[PDB]
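Chemist: Quick one: the structure is below, questions incoming.
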Amino acid sequence: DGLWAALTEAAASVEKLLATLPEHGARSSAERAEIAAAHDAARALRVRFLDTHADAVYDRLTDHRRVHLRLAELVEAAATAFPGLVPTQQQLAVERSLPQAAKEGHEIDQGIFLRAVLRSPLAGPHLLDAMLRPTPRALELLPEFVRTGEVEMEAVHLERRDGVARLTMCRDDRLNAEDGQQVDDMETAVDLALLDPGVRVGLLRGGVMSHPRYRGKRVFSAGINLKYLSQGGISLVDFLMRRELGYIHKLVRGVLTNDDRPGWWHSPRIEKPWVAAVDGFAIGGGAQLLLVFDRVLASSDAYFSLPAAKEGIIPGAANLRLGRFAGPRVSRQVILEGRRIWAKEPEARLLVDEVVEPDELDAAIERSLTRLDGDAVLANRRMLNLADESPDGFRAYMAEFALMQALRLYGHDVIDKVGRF
Amino acid sequence: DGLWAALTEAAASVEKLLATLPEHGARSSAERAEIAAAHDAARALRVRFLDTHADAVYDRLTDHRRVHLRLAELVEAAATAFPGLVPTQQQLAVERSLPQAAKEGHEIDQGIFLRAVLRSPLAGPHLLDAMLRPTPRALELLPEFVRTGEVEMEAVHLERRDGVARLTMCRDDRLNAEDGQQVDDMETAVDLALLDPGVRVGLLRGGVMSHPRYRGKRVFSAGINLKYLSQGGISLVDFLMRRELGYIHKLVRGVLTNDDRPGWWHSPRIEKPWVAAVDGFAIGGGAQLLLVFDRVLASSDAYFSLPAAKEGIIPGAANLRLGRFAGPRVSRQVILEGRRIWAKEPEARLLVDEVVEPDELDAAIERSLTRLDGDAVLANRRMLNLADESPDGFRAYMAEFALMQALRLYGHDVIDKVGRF
Amino acid sequence: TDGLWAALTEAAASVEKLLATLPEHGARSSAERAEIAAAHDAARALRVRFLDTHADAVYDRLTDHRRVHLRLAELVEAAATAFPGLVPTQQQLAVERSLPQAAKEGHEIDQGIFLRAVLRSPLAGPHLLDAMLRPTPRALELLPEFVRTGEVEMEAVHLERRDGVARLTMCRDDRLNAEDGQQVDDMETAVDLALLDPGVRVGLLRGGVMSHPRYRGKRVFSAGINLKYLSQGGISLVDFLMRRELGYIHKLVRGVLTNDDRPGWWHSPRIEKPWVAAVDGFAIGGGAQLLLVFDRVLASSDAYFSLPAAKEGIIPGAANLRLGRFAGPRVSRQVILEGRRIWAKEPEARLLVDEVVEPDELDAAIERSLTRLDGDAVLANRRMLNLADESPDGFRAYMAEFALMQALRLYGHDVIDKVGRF
Amino acid sequence: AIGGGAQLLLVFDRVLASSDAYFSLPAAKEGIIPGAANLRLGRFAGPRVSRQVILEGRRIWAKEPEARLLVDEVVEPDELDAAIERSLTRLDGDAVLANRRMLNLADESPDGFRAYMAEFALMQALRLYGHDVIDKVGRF
Ligand SMILES: CC(C)(COP(=O)(O)OP(=O)(O)OC[C@H]1O[C@@H](n2cnc3c(N)ncnc32)[C@H](O)[C@@H]1OP(=O)(O)O)[C@@H](O)C(=O)NCCC(=O)NCCNC(=O)Cc1cc(O)cc(O)c1
Ligand SMILES: CC(C)(COP(=O)(O)OP(=O)(O)OC[C@H]1O[C@@H](n2cnc3c(N)ncnc32)[C@H](O)[C@@H]1OP(=O)(O)O)[C@@H](O)C(=O)NCCC(=O)NCCNC(=O)Cc1cc(O)cc(O)c1
Ligand SMILES: CC(C)(COP(=O)(O)OP(=O)(O)OC[C@H]1O[C@@H](n2cnc3c(N)ncnc32)[C@H](O)[C@@H]1OP(=O)(O)O)[C@@H](O)C(=O)NCCC(=O)NCCNC(=O)Cc1cc(O)cc(O)c1
């Protein structure tokens, strides 16, 4: 067909130019234009190659869809089996060692790949199932958790108490600003909550902060770590896609288990209901999380925003979910124009179920946790979630997002805004 | 293959254990666990069998999709052609004779079956079309109804007047509590209204009650008959699925007719607009109905609830439809937490078009009926319904519902709640 | 092949024989009326059956197995010649166009049957929708002058590039911007220019100053479809009602499909931009429909929004598709099924309108809104939003049924009567 | 709460209602003056709603937004007993006494009350013997 050979050729011109030209930021305009054109030809061919060959490629890596691979494993195995399609671990380590501004944008190739995989009605669902399986880290910590009711992680403190999995986001120095480690901890904690049979409901809440401007106050989330993003430490795959397809999707659909229990034939996934309590504010990735909870409580003084309207990245799946909560006018006000929404305004009730004075909040949270216990809730939330968000809807969106977001992650406007934080 | 034989084997172990063990409630724990494990193995194999063979099975029963069979006929024919897949009429009669608490849960097998059928892009739409055809009972009563303008049925009084089919729900002793007979009446009445060419618009309204606590007052619906549900008299197929796929779906999409009139090529279905008027309250199945009308009126004092949040069954297709009316937050408040919504609160306007004082209501209902007459309305409501609810969306949901609801119908929590009413 | 083409050919001939022999439309007896109605019905039925099985093969003949993009007007013309009797010839249409709606035989209905069948196909459907997203020849031809001058005057639309904004002013000053086939052509042409012009970052749609005595000196957004023309037989199913939905309006949403002629085409085959609408006076019918696709909407304090023809009108475009998502099913029915008019100042205006402003504050609020929508973040976000809000299948499935439902309403007796009284 | 009972609500420090309740002064066409509602209602609801209620017999439901003009808390029948108990514990101190005395003094002057009751004494007497009233009342 010619496409693999043409791609291999275009990738080689890219490697030849990168080997011979000066470092990024010492390049002339002619040189900058030449490498940009080379990248463009190669990426174009990655797309065309995968438009026709994605299923065959995915079948090679997963043994015709009989081995579930998570994202990180999938893209690594794709790199070794299809050199030049997506970057090697080594090529990525060079990239990770640079600040965003200096990067070549190899992650974009991973966006191209994941787009093509998720677009497939065969490969797509299969990858999404892989990401709903429990993480190894969670399987390994599960017995100690069952025994102790407690796990301390770098970014999340998890405690079982009165049948509730209490996730406290506890990055006290930086307003629960998100990074790759927080995602790993979140997923790990979400997996433990779901697998633990002494947990009936989940609670997500921000912990007490220690930074001087917030000392002694709880804060839910200030969204993505902008410093790290500037410094090159936000991974397309291991942060931006992982969170969407992993813990966040697990909140919605539960964890896919193996056929190892009664009832698996009607409930292959273990799902539970989730309550979020918002102190201070929920910004960006933290606001995005609220679109997935069964119940949402907020302090009277809180606000909700997706602020990077002019020069930001796409706010995860908020573009997918927000409209269903707020309609297309408010969804655009919030996302396209950065409208911030306060707990006490009427439109907060589009996102938040209960708004309560700081001194009444603990007790309201506790009451809300008792209301979500039974099997009726489980069945009903499953049916509700199925109606709200079809698997195809989610998959289609995440397919385009994988590439759209990859591009935004390397947009000059973003790199500039982020560097000023 | 191997699956039909393995299923046949697992069903025989079930029949041997049922024949040899004591009656339900005289069984020991060891015996209870043994029969549960047998049921589980068999039901698992029903699922696996149908995952691969559902289309071939359905093709056998319907002559490769050239005979439309309704649900009751389809499951009966499946039982005789595929012994052990779904229960026989005989096995069901034994079940129906028992109270819910004592049943083996054979209807669950029917849930497995219907799930698999509705999941199929070929079988699914076909079965849905069969259930949109007119009922024989309605074809038989149609000429008398055209002549007389009047039919009295056990649970529903139907009257043609001024171009309006007035359905009055008239179970005056029990607040229009629903059962299998009511569904048969409702579908029959809906069929007549649609087929009768002197009917332009429908009206659904609760009749005057006679129970002492409501004497002389109209009441719309108190939802499912909980006594009958406890006593074993609520049929998964003939009540819970029949109403969703029959009269309720006919309110939305109309009756599928044979090619026997002009214009059939553009309008194979005869659809008309429907007005609902709510007196007293609409609970459960009655509240569910409101999500399908073109216009909804309520008395100032009325409320709307889907109350069985802790230990109830799934409220029909409310989990499918409610979100589009109220968004995800309110939809969860109503269904997950049992929030009841009053006619006079602002959020009633999400469900109700007009709220009127009891003494102004009759006249407001009459005016609403005159506003829905033309051909412009027919065309517009068709286009609106098509956008609001896709055929795939409906089908996918009813597929999962079929099994999810079957399981809830036999859940210990439900059986207990229902026994206390 | 399987008998359907022949049976259709036969039913079309009985139609022609009856039309050639019976008296003209308003001179027919009841027996005659009923005979020709029955003949039309048999033929139309067979058009549907024929296309239920053969639509892909038909569409493949006309487009060389989906390798040539044809727009609606070309597609239906080419179908008429390659499949006589399936859809009307240019000649048969000219006879129809020369009659008032009341006297027409309803040949456009056959085009509705055709387009329904095409759009229902998962292969032909998307391919036709892509054809309609391509830039119009008229726009490609005007593009260099537009890039040079920043200005184009058309019959129904004035277009001006200024401070990075494509300012579309609808300027049918004698008629409250009442819509017709020429307005659509102008609108699509202007939308195409705005999208293709690299010095345009954002669009603005606004009604111009009116000259009719009841509105002299006042801006008006839209009074919707030209009812006089509709009565007189001059509103085309294909060239007006489908063209606007699949062309400019869809381009406001999805952008213009270009050829592979620039960097980044592999991620962005379509050039899309954000759009602002500003509503003065009122937005009625087709004008109100347009508001369901803008990124920002501003209205004057005294404006209202309506889709008024609830009793005896045609379908209001894709409002039945889109309105529910904005207002929910109750309000959407109140507006469409019962003709509820919505005022800029009522709370429920906020379902449709982002900002409501006093007439003397409005120009400046429009200018501020245009500066807020500039970047690449907005482009990426609006794309992801539009993709979530309206799936390509959803849009297609709806437009498929609309093509026929609307064709029927275009020839409904009720409509023809209401329209004749205007 | 109807008539004289509705009138009483205009004098309490706290008012709770069940979700299903309503408030009316119904005898708009052929009734007597509803006590001091004509004096007090305007301060709670303004002159437009006050006339809607008294001149035209508009009935006001617990769950409608305007109920908040007359009622502090609206609660579901099963939550009501406990909400009543909590409201009682919030009104205990000496701060409350002092504040309610000052609030009452500002809301209704002794002259205002007295002037109104003076006209009411005769206006109501006349209504108590009006032919329209005697006819309505005889039909009940
Ligand atoms: C939250 C604030 C208003 C608080 O302001 P103040 O009250 O003035 O306190 P600060 O002292 O600024 O905050 C305390 C402390 O937290 C740290 N902090 C606050 N916000 C951040 C962020 N976003 N990153 C890192 N560190 C932060 C900052 O370092 C501050 O002080 P030092 O640690 O001493 O340097 C402010 O910090 C702020 O506006 N920050 C930037 C807001 C912002 O743009 N957040 C990112 C929005 N975008 C996303 O989340 C994008 C996203 C995330 C996803 O997960 C997925 C996806 O698809 C897209
Ligand atoms: C309506 C009420 C609040 C009124 O309270 P009161 O004024 O104190 O009335 P009651 O005296 O209890 O009722 C009057 C009268 O009606 C009878 N009544 C009222 N509702 C019912 C029901 N649902 N079943 C049986 N009998 C009933 C009640 O028993 C009395 O008759 P007697 O026992 O012979 O005296 C109350 O009666 C009540 O709680 N009713 C039950 C409400 C309920 O839980 N309904 C079921 C909700 N759940 C569904 O609809 C489930 C469903 C339906 C479906 O169609 C589909 C689906 O997928 C799921
Ligand atoms: C807008 C009004 C309420 C206000 O007008 P008034 O202030 O009462 O002054 P008028 O004298 O009526 O209007 C001034 C002027 O414009 C003319 N006018 C106003 N509206 C129209 C329309 N729609 N067509 C033609 N001419 C018009 C009117 O006849 C006057 O001109 P002269 O007769 O030349 O003096 C009135 O003009 C009116 O009632 N218009 C009809 C409203 C209407 O039905 N609009 C269309 C509704 N239906 C659709 O849009 C259908 C549609 C459109 C689509 O684009 C797509 C689709 O799928 C379906």
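To match Swiss-Prot, the residue numbers of chain A are left as they are there, and the shown ones run 12-432.
Header says: X-ray crystallography, 2.6 Å.
Note: Cβ is positioned from N, Cα and C throughout, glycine not excepted.
Feature table excerpt (Swiss-Prot):
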type	residues	note
BINDING	A:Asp183, A:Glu189, A:222-225, A:233-238, A:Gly296, A:325-327, A:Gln416	substrate binding site
MUTAGEN	A:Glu189 to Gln	Strong decrease of affinity and the catalytic efficiency compared to the wild-type
MUTAGEN	A:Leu237 to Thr	Strong decrease of affinity for DPA-CoA and 2-fold decrease of the catalytic efficiency compared to the wild-type. Slight decrease of affinity for dioxygen
MUTAGEN	A:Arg254 to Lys	Strong decrease of affinity and the catalytic efficiency compared to the wild-type
MUTAGEN	A:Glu255 to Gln	Same affinity and catalytic efficiency compared to the wild-type
MUTAGEN	A:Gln299 to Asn	Slight increase of the affinity and 2-fold decrease of the catalytic efficiency compared to the wild-type
MUTAGEN	A:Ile324 to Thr	Loss of dioxygenase activity
MUTAGEN	A:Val425 to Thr	Slight decrease of affinity for DPA-CoA and catalytic efficiency compared to the wild-type. Slight decrease of affinity for dioxygen
MUTAGEN	A:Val429 to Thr	Slight decrease of affinity for DPA-CoA and catalytic efficiency compared to the wild-type. Slight decrease of affinity for dioxygen
Chemist: Out of A:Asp183, A:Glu255, which of the recorded positions is least crowded by other Cβ atoms within 10 Å?
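Modeler: Result for the recorded positions A:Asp183, A:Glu255: minimum number of other Cβ atoms within 10 Å at A:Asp183.
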Chemist: State which of the following binding-site residues has the fewest other Cβ atoms within 10 Å around its Cβ: A:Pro223, A:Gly296, A:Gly327.
Modeler: A:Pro223
Chemist: Roughly how many Å lie between the Cα atoms of A:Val425 (mutagenesis position) and A:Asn236 (substrate binding site), rounded to a whole value?
Modeler: 13
Chemist: Of the mutagenesis positions A:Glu189, A:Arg254, A:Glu255, A:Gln299, A:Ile324, which sits closest to A:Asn236 (substrate binding site) by Cα distance?
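Modeler: Checked the mutagenesis positions A:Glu189, A:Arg254, A:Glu255, A:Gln299, A:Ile324; minimum Cα distance to A:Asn236 (substrate binding site) goes to A:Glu189.
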Chemist: Nearest to A:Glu255 (mutagenesis position) in three-dimensional space, by Cα, is which of the binding-site residues A:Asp183, A:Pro223, A:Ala233, A:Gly296, A:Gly327?
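Modeler: Closest by Cα: A:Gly327.
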Chemist: Are there binding-site residues among A:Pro223, A:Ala233, A:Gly327 that sit within 10 Å of A:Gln299 (mutagenesis position), Cα to Cα? If so, list them; otherwise say none.
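Modeler: Among A:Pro223, A:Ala233, A:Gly327, the ones whose Cα sits within 10 Å of that of A:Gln299 (mutagenesis position) are A:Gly327.
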Chemist: Rank aside, I only need the closest one: which of the binding-site residues A:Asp183, A:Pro223, A:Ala233, A:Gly327 has its C-alpha nearest to that of A:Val429 (mutagenesis position)?
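Modeler: Comparing Cα positions, the closest of these binding-site residues turns out to be A:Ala233.
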Chemist: Including all protein chains shown, what's the count of other C-beta atoms within 10 A of the C-beta of A:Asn236 (substrate binding site)?
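Modeler: There are 25 of them.
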Chemist: Counting across all protein chains present, how many other Cβ atoms fall within 10 Å of the Cβ of A:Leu237 (mutagenesis position)?
Modeler: 19
Chemist: Filter the mutagenesis positions A:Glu189, A:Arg254, A:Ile324 down to the ones within 10 angstroms of A:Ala233 (substrate binding site), Cα to Cα, kept in sequence order.
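Modeler: Within 10 Å of A:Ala233 (substrate binding site): A:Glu189.
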Chemist: Please give me the CB contact count at 10 A for A:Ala233 (substrate binding site), counting all chains in the structure.
Modeler: 23
Chemist: So if I take the recorded positions (A:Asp183, A:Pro223, A:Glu255, A:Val429) and measure from each Cβ to the nearest atom of ligand 1, which come out below 6 Å?
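Modeler: So the answer is none.
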Chemist: Taking the Cα of A:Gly296 (substrate binding site) as the centre, which of the mutagenesis positions listed as A:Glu189, A:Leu237, A:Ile324 lie within 10 Å of it?
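Modeler: Those close enough are A:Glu189.
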Chemist: Which whole-number value in Å describes the distance between the Cα atoms of A:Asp183 (substrate binding site) and A:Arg254 (mutagenesis position)?
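Modeler: The separation of the Cα atoms works out to 21 Å.
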Chemist: If you skip the near sequence neighbours and keep only those at least six away, which residues in the chain come within under 8 angstroms of A:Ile324 (mutagenesis position), Cβ to Cβ?
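Modeler: Long-range Cβ contacts: A:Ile235, A:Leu251, A:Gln416, A:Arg419, A:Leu420, A:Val425.
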Chemist: Please state whether DSSP places A:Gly296 (substrate binding site) in a helix, a strand or coil.
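Modeler: For A:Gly296 (substrate binding site) - judged by DSSP and reduced to three states - the answer is helix.
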Chemist: With H, G and I counted as helix, E and B as strand and the rest as coil, say where DSSP puts A:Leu237 (mutagenesis position).
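Modeler: Looking at the DSSP assignment, A:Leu237 (mutagenesis position) belongs to a helix.
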Chemist: Sorry to bug you, but what's the C-alpha spacing from A:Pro223 (substrate binding site) to A:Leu237 (mutagenesis position), rounded to the closest Å?
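Modeler: Between the alpha carbons of A:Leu237 (mutagenesis position) and A:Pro223 (substrate binding site) there are 19 Å.
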Chemist: Do you know offhand how many angstrom separate A:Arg254 (mutagenesis position) and A:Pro223 (substrate binding site) by C-alpha?
Modeler: 29
